[PDB]
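Shown next, in structure tokens, is the structure this report addresses.
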Amino acid sequence: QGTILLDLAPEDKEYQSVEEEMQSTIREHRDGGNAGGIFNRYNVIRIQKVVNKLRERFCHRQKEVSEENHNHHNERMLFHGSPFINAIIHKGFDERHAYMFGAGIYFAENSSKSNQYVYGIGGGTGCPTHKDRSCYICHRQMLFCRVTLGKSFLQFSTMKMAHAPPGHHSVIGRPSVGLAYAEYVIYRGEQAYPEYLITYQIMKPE
Ligand SMILES: Cc1ccnc2c(NC(=O)c3ccc(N4C(=O)[C@@H]5[C@H](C4=O)[C@@H]4C=C[C@H]5C4)cc3)cccc12
Ligand SMILES: [Zn+2]
């Protein structure tokens, strides 16, 4: 049937919950805003629920992970940012299209970290039209996803990895003095479901 995008109304508590998580998880980064831009809030202009009967591939894998993890799939809602959001919502996450950065699909609990990836690694060259990484005009997109972490392997760097170590299902790169915030990585596209599609703009500091 394909993906059906359902619009959430801002007066719906599901809409508010999603925006709140995004707006409150904004943190300042050490790069002076070079990658994701300079801003204190987002102008959330749209939130759509992604419906794709993907859910099954996702639920199936979740069962495998659970058996393998003492009946604990260890789900977390996390943000994802990359230049391939539209492909993802239709075809699902795919580890074959993966790219420091290893060969995994990255997620973050802080929206501002995922915003740095919207136009690519380090923000790339910025938006296609103005080639500005701090564009306040162009609409950006990011996903708030269900991520099956199962047994996570914790470490200080992930540029090295291609797969989760034995007995594990995800890799969490953590802060050193190295990273500033945690990054969650999976190596199988089916361990993540693109629950919400957020359309937004970063707003200039008032
Ligand atoms: C048709 C089609 C064409 C191109 N793509 C597709 C796709 N794509 C992913 O599922 C994907 C996106 C970004 C990363 N991906 C990350 O999450 C990390 C790195 C990376 O490449 C760098 C960027 C974000 C950070 C840093 C890894 C995987 C999924 C489904 C279809 C696709
Ligand atoms: Zn722009």
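Residue numbering in chain A adheres to Swiss-Prot, whereby the residues present occupy positions 1104-1156, 1158-1203, 1207-1284, 1286-1314 in order.
Method reported for this entry: X-ray crystallography, 1.9 Å.
Each Cβ is built from the backbone N, Cα and C atoms, and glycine gets one as well.
Record features (Swiss-Prot):
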MUTAGEN   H1184 to A  Loss of activity; when associated with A-1291
BINDING   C1234, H1237, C1242, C1245  Zn(2+) binding site
MUTAGEN   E1291 to A  Loss of activity; when associated with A-1184
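Shown here: features listed in Swiss-Prot, placed on the structure.
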residue: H1184; record: mutagenesis position; Cβ contacts under 8 Å, 6 or more apart: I1192, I1212, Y1213, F1214, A1215, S1221, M1249, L1250, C1252, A1300, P1302
residue: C1234; record: Zn(2+) binding site; Cβ contacts under 8 Å, 6 or more apart: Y1226, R1240, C1242, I1244, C1245
residue: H1237; record: Zn(2+) binding site; Cβ contacts under 8 Å, 6 or more apart: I1244, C1245
residue: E1291; record: mutagenesis position; Cβ contacts under 8 Å, 6 or more apart: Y1213, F1214, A1215, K1220, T1265, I1279, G1280
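Checked against ligand 1, the recorded positions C1234, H1237, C1242, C1245, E1291 give no residue with a Cβ under 6 Å from it. Neighbour counts of Cβ atoms within 10 Å were taken for the binding-site residues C1242, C1245; the minimum is at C1245.
In the deposited model, 3 residues between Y1203 and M1207 are left unbuilt, and the Cα atoms of these two flanking residues are separated by 10 Å. For the recorded Zn(2+) site, residues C1234, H1237, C1242, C1245 set the reference point as the centre of their Cβ atoms, and the other residues of that chain within 8 Å of it by Cβ are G1233, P1235, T1236, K1238, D1239, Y1243, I1244. Checking the recorded positions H1184, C1234, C1245, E1291 against ligand 2 with a 6 Å cutoff on the Cβ atom leaves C1234, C1245, in sequence order. For the recorded site, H1184 (mutagenesis position), the DSSP three-state label reads strand.
In the three-state DSSP classification, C1245 (Zn(2+) binding site) falls within coil.
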